[PDB]
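One structure is given below, encoded as structure tokens.
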Amino acid sequence: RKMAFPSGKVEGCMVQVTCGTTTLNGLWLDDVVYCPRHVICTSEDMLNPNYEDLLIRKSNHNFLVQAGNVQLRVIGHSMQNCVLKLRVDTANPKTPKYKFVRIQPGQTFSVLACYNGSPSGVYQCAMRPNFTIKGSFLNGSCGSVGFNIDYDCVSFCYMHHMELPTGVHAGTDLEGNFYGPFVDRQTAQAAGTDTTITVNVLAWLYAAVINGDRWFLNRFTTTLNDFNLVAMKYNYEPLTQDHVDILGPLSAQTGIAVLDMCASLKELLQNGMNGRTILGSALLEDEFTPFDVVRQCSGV
Amino acid sequence: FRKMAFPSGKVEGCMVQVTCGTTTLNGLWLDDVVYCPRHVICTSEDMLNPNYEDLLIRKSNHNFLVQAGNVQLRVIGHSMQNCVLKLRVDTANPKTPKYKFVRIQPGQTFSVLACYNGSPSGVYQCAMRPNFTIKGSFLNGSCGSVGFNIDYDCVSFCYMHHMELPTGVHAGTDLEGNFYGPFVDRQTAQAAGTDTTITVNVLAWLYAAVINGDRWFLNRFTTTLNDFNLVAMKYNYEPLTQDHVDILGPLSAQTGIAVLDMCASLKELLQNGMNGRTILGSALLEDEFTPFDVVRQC
Ligand SMILES: *C(=O)[C@H](C[C@@H]1CCNC1=O)NC(=O)[C@H](CC1CCCCC1)NC(=O)c1cc2ccccc2[nH]1
Ligand SMILES: *C(=O)[C@H](C[C@@H]1CCNC1=O)NC(=O)[C@H](CC1CCCCC1)NC(=O)c1cc2ccccc2[nH]1
């Protein structure tokens, strides 16, 4: 099952940011509030905004930052790629130990969906190979963030900016760089064709083996190159060296070499499951990372 | 459309660790009382069959080690309410939220904050199965983890975790210490009643699938409530009541699909299967979204 990180450390950082008639969410860490720069757009600014031009016209006193209904005075503003950084006069006492990280396709994170700076829910998301996420975002959710937690340290990896016509979502890291080829303009953008996250399917197969469900283990092995060429014919992502590395602990725990599991997956792709199931499912699951499998089987 | 849990922050501030002898689990710290499963007072030999009121009278306040973070809380009182131990401590929890203890109905959902050694580990949504189990994700040391709902900053606690059945499903109590279902806190292999599928929830989730733009399972047919219930019972689905039909009112208005029209679609899905197709990414009929859950998210 999909399990989110406890969200309390991020809840204490959510604020709302209003510029004109547009209110969205911001992330208050120390004395800086981070939010999508498109908060400074008017409804006619959105087709092709000149953000440098739009920001020159704005002053500190045009930005309404509120924790609940308590206003935080803005004392400075700047733009870093597609995120606005608003310096405020109060350091957030609830600021956790944190870092800003850019995740790879296939990595998962928890999203704290927020509206008017107020947390509404938390759920686990995977960054697809086409750099969209299947979020659950409504109007006003922009500036909601995705994160992982590692031993008290919150790693922020996603800030929400927009929905594509297909209903999936696109956003930036916390340095304002979009994931994938998207831009913050209200134009016809489409997610490129998605693929299956191979490293996560392998993680899921390791999880099946750990639980005693191992009929798919075969007597074959493969090279990484050979497997990658076949996997791409089935709309599976090629494996990287980092992928092989993050499967290391699961490979060690089960004694099944990563390339042996690749050969097992290759057989499943070429032959199907034959009505058999894996972990009580006819579909290969691709939204659990090796860390998710480990985290779910340990009390971290 | 995803499975969404409530933000856990208000609950995380209440989780503590409770130790008795060689047994460690989680407790819920509300004002000056810590609530935890009473089986913390069992020794390994006691767990076999425990006379709890007898085992508890033999315990002293100092037998209970309670830790909040690095701080240790002094137990100044202890009492039992059914299967829940209540440890009075000398410090009120300053992070205590507005809260209520509620006993939920089969079919209703709640968020679980899974904790280990008093520290929160993950949050996820669960439903009370019709047979009063929950399909959780709990490991050793998760006992005392709680399930809850949040309504306008009031936390309604509804579940406290006690055990894992041999089938891997889970069993626990409300916060008054009464088990959901026929289960008992003795270390014995316990089977649940035969589970059934939560019908009103499957329908809410079908409506959710419509709101998000997939309609391949809809049909032109309709059905009566009684004829649908005959087919549902044949497939081990719970009965659909008129109250359920009314509760689905808003979703039917939103999509313009009468409830009995959607029942006919589910009848078709049950009798013909999903032909290898999928709904909202799932190959099976999902029954852990309530009408409220779907409304709140859509
Ligand atoms: C921010 O709160 C919202 C989040 C959206 C709203 C509904 N569900 C979401 O995830 N963001 C937007 O509404 C953006 C605003 C634009 C302002 C200028 C720069 C680009 C973002 N717009 C969209 O998300 C959007 C535009 C668009 C055009 C044509 C079809 C679909 C579509 N979606
Ligand atoms: C508390 O932390 C654990 C949570 C379990 C452990 C593994 N996964 C879980 O959810 N609770 C237990 O281990 C209880 C211990 C007490 C139960 C009540 C009376 C005293 C012991 N036991 C079980 O969960 C358990 C015992 C048992 C015996 C035979 C078959 C299955 C079985 N499950």
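Following Swiss-Prot, chain B residues are numbered 3266-3563, in order.
Recorded method is X-ray crystallography, 1.9 Å.
Cβ atoms here come from the backbone N, Cα and C positions, even for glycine.
Features of the protein shown, as given by Swiss-Prot:
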| type | residues | note |
| --- | --- | --- |
| ACT_SITE | B:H3304 | active site, for 3CL-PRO activity |
| ACT_SITE | B:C3408 | active site, nucleophile |
| VARIANT | B:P3395 to H | In strain: Omicron/BA.1, Omicron/BA.2, Omicron/BA.2.12.1, Omicron/BA.2.75, Omicron/BA.4, Omicron/BA.5, Omicron/BQ.1.1, Omicron/XBB.1.5, Omicron/EG.5.1 |
| VARIANT | B:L3468 to V | In strain: Zeta/P.2 |
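Distance between Cα atoms for B:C3408 (active site, nucleophile) and B:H3304 (active site, for 3CL-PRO activity): 9 Å, as a whole number. The recorded positions B:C3408, B:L3468 differ in how many other CB atoms lie within 10 Å of their CB, and the one with the most is B:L3468. On a Cα basis, B:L3468 (variant position) lies 39 Å away from B:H3304 (active site, for 3CL-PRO activity). With respect to ligand 2, the recorded positions B:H3304, B:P3395, B:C3408, B:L3468 contribute B:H3304, B:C3408 as residues with a C-beta closer than 6 angstroms to one of its atoms, given in sequence order. Counting only same-chain residues six or more apart in sequence, the Cβ atoms lying under 8 angstroms from the Cβ of B:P3395 (variant position) belong to B:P3371, B:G3372, B:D3460, B:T3461, B:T3462, B:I3463, B:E3503.
Over all protein chains present, the Cβ of B:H3304 (active site, for 3CL-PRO activity) has 22 other Cβ atoms lying within 10 Å. DSSP classifies the residue listed as 'active site, for 3CL-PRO activity' as helix under the three-state reduction.
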